[PDB]
Amino acid sequence: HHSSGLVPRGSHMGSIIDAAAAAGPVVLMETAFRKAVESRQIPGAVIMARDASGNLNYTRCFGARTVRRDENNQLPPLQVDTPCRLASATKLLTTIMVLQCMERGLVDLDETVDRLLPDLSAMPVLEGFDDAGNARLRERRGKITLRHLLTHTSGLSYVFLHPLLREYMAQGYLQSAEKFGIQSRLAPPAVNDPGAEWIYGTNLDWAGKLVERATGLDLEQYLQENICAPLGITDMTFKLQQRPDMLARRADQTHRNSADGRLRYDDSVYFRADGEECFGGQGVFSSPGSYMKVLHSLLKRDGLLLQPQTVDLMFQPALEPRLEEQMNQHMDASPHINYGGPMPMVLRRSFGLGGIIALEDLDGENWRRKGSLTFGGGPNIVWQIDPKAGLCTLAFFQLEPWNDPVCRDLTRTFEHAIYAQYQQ
Ligand SMILES: C[C@H]1C=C2C=C[C@H](C)[C@H](CC[C@@H](O)C[C@@H](O)CC(=O)O)[C@H]2[C@@H](O)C1
Ligand SMILES: C[C@H]1C=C2C=C[C@H](C)[C@H](CC[C@@H](O)C[C@@H](O)CC(=O)O)[C@H]2[C@@H](O)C1
């Protein structure tokens, strides 16, 4: 029997295997991440989950912030406080900033953008090309409103995404609309009328300009005063190159080679230059920890960023049946883009203010629920907030291209495991 003075413990294989309970979902999931790093499938990742109550506050960091060895021949770790490129995960921040302007009476969401963005209002709609091949433009039908910008229903697209605009760049209309290797998000014309269709575009870059003009502050200052300060965030910024402390610790971008699935250093323009202008659709750097602070505040409805009622509005389906149907047809037919990331590839969705809303449970009682809000950023960053489950989660990588199968699979296992053990 037991040993005098010593805590009773396992003393043979049977009793040690019974004293240590079988591996739960979360433990098994963490093994997958470690194996992915060990086998060089990913450089690293940070995964974070929080509930409203505080009972759940889970942060795990795996692997490295880069594939470039440091001065000591080591690969430095990806940490919860590592400065990372958020890319389109910036869009949530900019959305919150617009809603703050609305709360303070500076703007109305259904107001036309003419007053603050007359430069946008004056922009034409691109409608194919001539029989010869000249650029064919026309005047916009109807007015763009702030709500159209927040829901990507303005008619604006992205140059890399839409065929007409890809041809626009190829024909040379946007050659001088770049700075330090970063293309302007304000130069290109619209590809449809507001209200006509859901189209992913430069809407939040325009929405950012609107904030700057409505407040008389640049977006960086507005961000610091209105998002960072209230949450005690000191490392979230549009202006990475002016923060030598963050520069010393920042992640490098990694790219997966199309040919052999191998990881390589990606010398990304975004890590060497900020751009003079703060682009609200993409330009923020922060750590995973700081981003979670934002998500968690929204989940708590604590009133630090927005009134609880304004946060509730973000989660309400914003599209009328016609656009809702068109958005789902577009997304279901575009698994090569996959805006929804880890979500099932066919799902009934809508768009709120700040992201995609699930209009059905993803897998009954096992995963994200109806009413959950989600979006992401290019380097395989995925965030979601699920008020019914009482959870919000964040899967943070610094790996392009977007929609990497290894990252998506890992992100799914992460979420499934967290929901299995901690959803309520
Ligand atoms: C066909 C459309 C789908 C796309 C899917 C993912 C990316 C965003 C594409 C363009 C971005 C570009 O930087 C990535 C390309 O190098 C992809 C490739 O051709 O290997 C985009 C474009 O190819 C247009
Ligand atoms: C929610 C996600 C939706 C997207 C839709 C189309 C693209 C695949 C986006 C990522 C593009 C990004 O990886 C590459 C761009 O930085 C290239 C460029 O800016 O020209 C993606 C990201 O914006 C996040």
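First residue shown is number 1, and so on along the chain.
Using the three backbone atoms N, Cα and C, a Cβ is placed for every residue, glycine included.
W402 (monacolin J binding site) counts 20 other C-beta atoms within 10 Å of its own C-beta, drawing on all protein chains shown. Annotation source Swiss-Prot lists monacolin J binding site at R85, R185, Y200, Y270, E400, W402.
Taken residue by residue with DSSP, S88 (mutagenesis position) is part of a helix. The annotation that Swiss-Prot gives for the mutagenesis experiment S88 to A or N (Swiss-Prot position 76) reads: Abolishes enzyme activity.
Long-range Cβ neighbours of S88 (mutagenesis position) (same chain, at least 6 residues apart, Cβ-Cβ under 8 Å): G281, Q282, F375, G376, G377, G378. Under the heading active site, acyl-ester intermediate, Swiss-Prot lists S88, citing experimental evidence as support.
Positions annotated as 2-methylbutanoate binding site by Swiss-Prot: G378. In three-state terms derived from DSSP, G378 (2-methylbutanoate binding site) belongs to neither a helical nor a strand segment and is classed as coil.
Proximity to ligand 2 (Cβ under 6 Å from any of its atoms) holds for these recorded positions out of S88, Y270, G378, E400: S88, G378, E400.
Taking a C-beta cut-off of under 8 Å and a sequence gap of six or more, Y200 (monacolin J binding site) has these contacts in its own chain: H152, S157, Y158, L161, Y339. Reduced to three states, the DSSP call for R185 (monacolin J binding site) is coil. The 10 Å shell around the Cβ of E400 (monacolin J binding site) contains 18 further Cβ atoms across the protein chains shown.
Counting only same-chain residues at least 6 apart in sequence, those with a Cβ under 8 Å from the Cβ of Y270 (monacolin J binding site) are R85, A87, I182, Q253.
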